[PDB]
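For reference, the structure is listed below as structure tokens.
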8 protein chains.
Amino acid sequence: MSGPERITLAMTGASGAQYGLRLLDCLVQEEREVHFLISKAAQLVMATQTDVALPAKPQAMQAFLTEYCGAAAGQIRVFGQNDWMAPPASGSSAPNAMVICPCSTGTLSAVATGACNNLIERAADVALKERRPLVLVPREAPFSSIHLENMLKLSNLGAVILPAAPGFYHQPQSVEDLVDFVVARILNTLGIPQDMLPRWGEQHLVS
Amino acid sequence: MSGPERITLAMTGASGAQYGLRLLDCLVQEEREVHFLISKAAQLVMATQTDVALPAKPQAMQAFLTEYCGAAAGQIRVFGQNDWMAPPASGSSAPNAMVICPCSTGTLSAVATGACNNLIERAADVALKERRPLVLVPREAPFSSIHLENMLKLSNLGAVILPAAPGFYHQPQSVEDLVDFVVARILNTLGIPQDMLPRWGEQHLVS
Amino acid sequence: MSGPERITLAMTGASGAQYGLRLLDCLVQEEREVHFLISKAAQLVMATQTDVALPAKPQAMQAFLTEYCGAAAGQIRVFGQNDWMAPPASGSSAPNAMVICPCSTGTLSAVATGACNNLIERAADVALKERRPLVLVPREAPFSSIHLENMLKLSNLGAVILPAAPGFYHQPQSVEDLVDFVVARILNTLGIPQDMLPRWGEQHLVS
Amino acid sequence: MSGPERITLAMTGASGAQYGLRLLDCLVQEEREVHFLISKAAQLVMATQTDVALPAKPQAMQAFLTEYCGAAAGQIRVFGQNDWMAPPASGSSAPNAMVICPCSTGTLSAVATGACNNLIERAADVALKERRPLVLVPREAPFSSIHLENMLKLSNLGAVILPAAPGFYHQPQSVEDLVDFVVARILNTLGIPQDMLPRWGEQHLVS
Amino acid sequence: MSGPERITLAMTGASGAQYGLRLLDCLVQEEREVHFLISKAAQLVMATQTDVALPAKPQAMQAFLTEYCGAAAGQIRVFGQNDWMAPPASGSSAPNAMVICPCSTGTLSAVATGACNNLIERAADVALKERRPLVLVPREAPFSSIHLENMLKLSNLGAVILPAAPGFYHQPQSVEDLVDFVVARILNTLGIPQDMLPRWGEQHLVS
Amino acid sequence: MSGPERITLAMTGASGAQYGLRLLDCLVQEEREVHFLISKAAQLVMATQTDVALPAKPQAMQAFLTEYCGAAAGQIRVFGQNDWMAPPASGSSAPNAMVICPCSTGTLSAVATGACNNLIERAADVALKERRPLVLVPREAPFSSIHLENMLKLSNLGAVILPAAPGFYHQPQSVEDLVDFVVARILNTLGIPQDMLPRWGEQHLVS
Amino acid sequence: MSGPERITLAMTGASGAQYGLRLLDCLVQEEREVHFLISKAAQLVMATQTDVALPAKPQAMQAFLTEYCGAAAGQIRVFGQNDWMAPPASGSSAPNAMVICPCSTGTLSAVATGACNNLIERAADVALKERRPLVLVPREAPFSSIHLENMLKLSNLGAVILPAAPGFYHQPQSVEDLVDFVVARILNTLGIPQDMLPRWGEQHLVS
Amino acid sequence: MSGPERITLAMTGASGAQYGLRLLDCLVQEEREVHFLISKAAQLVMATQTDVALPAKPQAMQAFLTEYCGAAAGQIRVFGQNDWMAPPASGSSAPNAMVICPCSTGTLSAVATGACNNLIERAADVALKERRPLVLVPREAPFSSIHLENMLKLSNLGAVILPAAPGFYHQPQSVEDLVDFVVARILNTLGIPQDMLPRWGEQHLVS
Ligand SMILES: CC(C)=CCN1c2cc(C)c(C)cc2N(C[C@H](O)[C@H](O)[C@H](O)COP(=O)(O)O)c2[nH]c(=O)[nH]c(=O)c21
Ligand SMILES: CC(C)=CCN1c2cc(C)c(C)cc2N(C[C@H](O)[C@H](O)[C@H](O)COP(=O)(O)O)c2[nH]c(=O)[nH]c(=O)c21
Ligand SMILES: CC(C)=CCN1c2cc(C)c(C)cc2N(C[C@H](O)[C@H](O)[C@H](O)COP(=O)(O)O)c2[nH]c(=O)[nH]c(=O)c21
Ligand SMILES: CC(C)=CCN1c2cc(C)c(C)cc2N(C[C@H](O)[C@H](O)[C@H](O)COP(=O)(O)O)c2[nH]c(=O)[nH]c(=O)c21
Ligand SMILES: CC(C)=CCN1c2cc(C)c(C)cc2N(C[C@H](O)[C@H](O)[C@H](O)COP(=O)(O)O)c2[nH]c(=O)[nH]c(=O)c21
Ligand SMILES: CC(C)=CCN1c2cc(C)c(C)cc2N(C[C@H](O)[C@H](O)[C@H](O)COP(=O)(O)O)c2[nH]c(=O)[nH]c(=O)c21
Ligand SMILES: CC(C)=CCN1c2cc(C)c(C)cc2N(C[C@H](O)[C@H](O)[C@H](O)COP(=O)(O)O)c2[nH]c(=O)[nH]c(=O)c21
Ligand SMILES: CC(C)=CCN1c2cc(C)c(C)cc2N(C[C@H](O)[C@H](O)[C@H](O)COP(=O)(O)O)c2[nH]c(=O)[nH]c(=O)c21
Ligand SMILES: [K+]
Ligand SMILES: [K+]
Ligand SMILES: [K+]
Ligand SMILES: [K+]
Ligand SMILES: [K+]
Ligand SMILES: [K+]
Ligand SMILES: [K+]
Ligand SMILES: [K+]
């Protein structure tokens, strides 16, 4: 299989829960193991901007998402915000790629500064120290210079800053086509197969 | 009237022509005067990703857009890429706000470095030196550190970096609702009235 | 009216609650709408260093302050520390000026880094990204280089760093005259009329 | 009226007294109130490079300039170099815009470093801390890296660096036409009406 | 005795002469030797904002202050602004701590840049090169980025930036209680005993 | 002969063609060899702001300028914008000094960044790498921080930033006297004799 | 003749007047023209640390030094601290090399920041902008980081920082031999012949 | 006793061996314990520029210096350049102050970069990490920007950069008086009593 076997998928409190849920579903379809984390503010976002009724507590959540995505048993793990027992808290864990989708400006700040307030922030601190893939998907506008400085510091280290800024080059017709464009770019960054967005110019031999 | 009387609207070669066209229409409806500029690459984008058949030459373009938006006569000016006779080339021009929507990574580079290759880039060079409003709407993903450094330099000067990264908090149902979200944010940045996106929490008195 | 119609007034845990309360009263007298936020540590400060018995919960607080200042109904809103439903959480809100008076070194840190831990910090993150007025009133001594770096970053962006450092040039006779000096400077920064501190030299024509 | 009601006009010891005198006259014609300051070295410049015999002491100066410009009584104030009683010494003064025209390299240095040696330098220190308009008009060549660093620091804060570098695009025929070009640019920066330099391209609708 | 035997106390032209005079009195009561310097602008401040009629010339000043504080003979020295014969001009002097209370923004600038215009500025230049204690007590608001950069540079070297920003945690009832709070903090920084401000929490054993 | 035997004189699209033409004439009178380059935008400037009808193509241009200045045969070479065969394209060329007079903000940008878009920009890239004299004569106002950063980078390398900012100390009576002042400063920078501007103070022995 | 024909020699208030006087004598013996400037504090140094009774006023000074060095008539000019009529005030002056020997930390500060307080500081500002030789001879110990930063900025521009730090490699036997070592190094920096310090290793062919 | 009980005195290959030998003698007279290190190049300097015939090997050296200074038995230790067994190699050693007198530009480089090539360089690396006093006495002229950057980095950390730049304010009559001035400044930096240089102004009470 190309790309990582295990992804840590963290959802934080930016207005684009759609992207995290779509990504989780694609990752499940590509038979990857997902370690799923969600912040308190992301729960509010999902409750108010989606028609997904996500249970509050990690075990009920894990059962709900497993059902929602058609996952295999144990394919989606769910860890709470202070569960230091969980793999992402230590670099001695098995190698994961980590994606924060969507990434609030507060989580972006914490990763840039090393705050490690909760398991999402510590998981990203660990990704960085271990040189493991770390992809952040901010959704904010405008971006202030505070935001941009935090993104630049992290980009210069090797994190991938992938804004929820979908393109219009594959004839999008729906909200879902725009969500899929961003998800397709994430999966391309991770090295995981996807067929939602064609390979640009793959047919073009000359001119 | 609140906000600027004249907007310089430049469209460059990023994959989000939809946003520039929607903005142009809203600006026309709010009875503003638009000085409209478009790059060669933006013409290709519009030809391949929209169903707008925009004429090539400035006078035919001006007539086409005037018809497309229901504008008044002389309300939309069109200037070509080397028309140094046009108002945006000099700071002795009447005060405009400038928006580059969408803003390619190449145009973002040129504005950050002061390249002044064409009238769009010189117009933004002039906005900056005159302390006039300058809003850039990039659409790219990932953003590299090259992109982020150019955005940060310009943000620190006072330009507004407003990524085409629409939010999901007003129940979007279509591609057009996502385009309108970004346009609404642009108009809010400019200080121009809009009714596509409500004022968050305007009704909420306590809790 | 000169100056802003709505002020977001945040009180945080520095030893100068007197200044926030006096400002709130002046803003009420100038018929402005105040969106009032207070941190947990600021509640402790007010309980221990003032003779104001402020209720804990936002609705009781709102009623208490309305009475304390002689405000009109709905003139003072109160929002809790995780009330993301409130206007200051989103840049799509109506335009406010924001003042953090007093501004603890922890809140100053969070604004400088973009931490967005609570509604005060996110409100200031939003002020910055929207280019809306942001005034911070620190009260600490010494200022360490950590403090000074955070103040400088924010000043360079455009925030106003206004230390609770009153002057002695208008013959102060009481603690209240010193509190009013600082409040008068805040209101001058905001562009709001005040008659506590004369205009220096307004009578002086020559020498 | 558009633009500021009161301008602090400081003249310092660069070789372009012509520009300060012309500006003072235009400001008087536009019915603004001018708080006029001049350095010791600027007095030497004016005595040696102009045919204006300016009296030395502030009251005689004030009478002379009032006559020279046809000003109204009290329209031009004159303050000496250590007159800390004067409005520009304190940010509690009424809001002025400040222009240093011409701005010597020594005054540029002092403003950049915060030296506050005299009332001109303190007035600019106050403009900066209050976020009031500050325009510097250097006249030097070459500009060394010392000069350029001081200009850049101040530009990045928000001061306007407007070199006495007139353009040739409005058919200048005399020394006075070149002086007026620079003055027209200053007044445009301040937002004050002027009819010496047309609005570039105002007639041009297309091409 | 704890703390330094000799303090160089410089008063400069910020609006807080009260703090310098109170400090001088406390230092006298703690039987320290004070080398007292005052700027021209500080003399104006003291004449206009206090009821202390300080003589102009150093010997008459020295006699006046000796009387004002109840000092012993030779306990207070006074040196003029160009008295390079005085101890603070050379690092070969006996070890002093230096406090600039209050510290104008101009003196802060000069110390940060090394200007050495007068004996106060050279005395602080010498403190720094000798690694002797240097405490600056600014009183200004807002602080601009010029001010903040100068404070940060000096803080990073090891100077103590102690703003005249008194706290409200010891139940202040008068102007004098606020002045004493700042003075108490200065003396704590210097390591000199004081009983105006208790040791916070000294009684608190647990919770 | 003092100063360089060959000057590369590049004219770019800033509003001060007068200075480049006057310099070219003085260089011809001092029997130097000039390698003359002009940009497309500079041709527009010269056509609209002067009464010089300069032919478009390099050979006709060369004949025209030779006649205009009274030059000797082969004394003025003209090279087109993509003529990489010309000496300034390679550092293996004979040693020239280079002057860009006037220097647009776009050419200033390109030299600062190393863009090498055309022969002028590559010629300056080569001057820098070879440590050959490079003088830039910008004419713009205001100078933005973009402009100032590009000027500072180049000044710090060793380029001379000489703004078209003439002085008034030699009693100028006409537009030509102001043009000559700037040209005289250029020639002084190059080390080439000139008698338009006296040596300041050459007669003054004491006081 | 090798090296410059005219030297501007400025003496400022550091404890090494011996070096400036010795240099002045050597420059006179090498038949150079010296434009001699001295600060107020340097006069105090020379009065207290040497047996040279230097007259106060420029004309009497000029006569005294001419006699002291055996100079030719007009070979030494003397200019006062505000004599802007003198050649060093303008870059349009004839080309000089400038040496500040000794260079106080205050003069070093002023040159680094561009303060231009007096003719010495402006003369060095002009040397820098004209790319003329500028040699500073500090005498201080320790050097603080303020001193070192100012020296580094100026060194990076191209000034020569030549500390009064004589070496012991030519068998010094007296105070004068140490003074001559430093003077010999200055003259070597300037390119002026000297026979006080041999050329190291000039005889050594191998090993 | 005031000041440190043990000094690590390192001599490196700059031309001022006189200062290290004089310091060693003064330290011996003040009954301190000296851990003495010398580089290979410093041995050459001492052999060629002094009349001290220092033995090559550490034990013979130790006996020679003990005799030369009249030291007590065990008062001077000598350690070779690779003697990692010696106290200065480890921060677990007893607390020393370290002086590198004279400090070559190569040793200054190594300390600034952390090279730790030999025991002198490691000893200074250890002083820094332990926050123990570190004084460097360079003797070079000019100082290049390489030298100045290394000095500034180390000064900013807390090392004392004390150039062998003696002053002339105590009437020096011989080479030895200049050597003693520098040594006196070193001892003052260390806090060790000395009577070679009086306390400046200690007698001066007023003026
Ligand atoms: C407010 C409105 C209507 C839009 C903003 N949107 C958002 C929606 C909702 C419905 C909530 C609730 C919160 C936001 N925020 C703010 C954000 O969650 C917080 O700053 C928060 O402290 C983040 O903590 P975490 O990093 O998730 O631990 C937030 N943050 C952000 O970076 N991007 C967003 O789109 C939005
Ligand atoms: C390629 C494809 C399929 C997607 C990228 N998209 C884009 C679409 C199309 C259909 C074209 C043609 C070009 C782009 N580009 C590249 C871009 O236009 C260029 O770098 C170009 O030189 C820009 O010049 P201007 O600044 O407009 O003068 C570009 N640039 C960018 O910043 N964002 C984009 O979305 C896209
Ligand atoms: C301790 C004493 C006696 C004085 C300090 N004073 C203060 C008084 C009291 C009585 C309390 C309780 C707390 C402080 N603090 C510390 C401060 O509140 C905290 O660091 C805190 O986490 C701030 O969080 P917020 O930003 O308000 O969310 C604090 N912070 C600060 O910046 N300035 C202060 O004056 C004081
Ligand atoms: C010398 C000659 C012939 C030309 C330079 N010109 C000038 C002319 C005259 C005729 C005088 C007298 C002085 C100058 N200066 C220098 C300048 O005034 C000073 O450095 C001075 O200390 C400035 O203090 P201020 O900032 O005014 O308080 C100066 N400074 C500057 O920045 N630009 C100039 O054009 C000139
Ligand atoms: C103006 C008014 C009403 C308030 C400002 N206040 C002040 C009061 C008075 C009554 C005087 C006269 C001067 C000030 N200043 C300005 C200041 O003294 C100067 O910039 C000055 O050149 C300082 O030089 P020194 O550093 O003392 O040598 C000054 N500077 C500053 O840093 N803080 C202040 O509070 C005030
Ligand atoms: C617009 C008007 C009325 C005034 C500005 N003036 C100017 C006049 C004219 C009449 C033209 C046509 C162009 C300018 N420009 C802009 C400039 O030429 C361009 O940015 C351009 O791309 C430069 O490319 P080059 O570096 O020459 O290759 C330009 N650029 C600049 O740096 N300074 C100027 O004075 C002016
Ligand atoms: C104090 C004593 C005993 C030694 C210090 N020495 C010196 C001696 C004398 C006998 C005087 C009087 C002054 C000094 N100074 C200080 C210095 O002159 C000043 O800071 C001053 O303002 C300099 O202004 P200028 O740059 O000359 O315009 C000064 N400055 C400096 O950089 N190096 C020195 O050696 C000394
Ligand atoms: C050459 C001559 C005649 C004068 C220079 N003087 C010196 C004298 C002698 C007589 C010798 C032999 C060497 C120097 N040096 C160079 C220096 O010792 C070296 O760069 C060397 O590698 C230093 O290594 P260490 O740091 O001691 O381990 C050196 N280095 C330096 O920083 N200052 C000096 O004064 C001198
Ligand atoms: K959480
Ligand atoms: K184009
Ligand atoms: K809280
Ligand atoms: K003055
Ligand atoms: K003074
Ligand atoms: K071209
Ligand atoms: K002087
Ligand atoms: K060695």
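Counting begins at 1 with the first residue displayed.
So this one's X-ray crystallography, 1.5 Å, going by the header.
Placed from the backbone N, Cα and C atoms, the Cβ positions cover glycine too.
What Swiss-Prot records for B:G13, B:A14, B:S15, B:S39, B:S104, B:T105, B:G106, B:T107, B:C116, B:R139 is FMN binding site, and it gives experimental evidence as the kind of evidence. When secondary structure is read from DSSP and collapsed to three states, B:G13 (FMN binding site) falls in the coil class.
While the structure shown retains the original residue, Swiss-Prot records the mutagenesis experiment B:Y169 to F with this note: Severely compromises catalytic activity. According to DSSP, B:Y169 (mutagenesis position) is assigned to coil rather than to any helix or strand.
Mapped onto three states, the DSSP output places B:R185 (dimethylallyl phosphate binding site) in helix. The Cβ neighbour count for B:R185 (dimethylallyl phosphate binding site), using a 10 Å radius over every protein chain in view, is 27. What Swiss-Prot lists as dimethylallyl phosphate binding site is B:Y169, B:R185, and the listing cites experimental evidence.
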Per residue, counting other C-beta atoms within 10 angstroms of the C-beta, which of the binding-site residues B:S15, B:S104 reaches the highest number?
B:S104
Chain A neighbours, restricted to the binding-site residues B:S15, B:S104, B:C116, B:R185, by C-beta under 8 angstroms:
B:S15, B:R185
For ligand 1, pick out the recorded positions B:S15, B:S104, B:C116, B:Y169, B:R185 that have a CB under 6 angstroms away from one of its atoms.
B:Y169
Select one residue from B:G13, B:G106: among these binding-site residues, choose the one with the most other Cβ atoms within 10 Å of its Cβ.
B:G13
Pop the Cα-Cα gap between B:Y169 (mutagenesis position) and B:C116 (FMN binding site) into the table, whole Å please.
38
Select from B:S15, B:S104, B:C116 the binding-site residues whose C-beta atom falls under 8 Å of at least one C-beta in chain C, and return them in sequence order or as 'none'.
none
Just the number: how many Å between the Cα atoms of B:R185 (dimethylallyl phosphate binding site) and B:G13 (FMN binding site)?
21
Whole-number Å value for how far B:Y169 (mutagenesis position) lies from B:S104 (FMN binding site) (Cα to Cα):
27
How many whole Å apart are the CA atoms of B:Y169 (mutagenesis position) and B:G106 (FMN binding site)?
31
Among B:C116, B:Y169 [recorded positions], residue with fewest other Cβ within 10 Å:
B:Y169
Given the recorded positions B:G13, B:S104, B:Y169, which pass a C-beta cutoff of under 8 Å against chain F? Sequence order please.
none
Largest inter-residue Cα distance among B:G13, B:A14, B:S15, B:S39, B:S104, B:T105, B:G106, B:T107, B:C116, B:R139 [record-listed FMN binders, Å]:
22
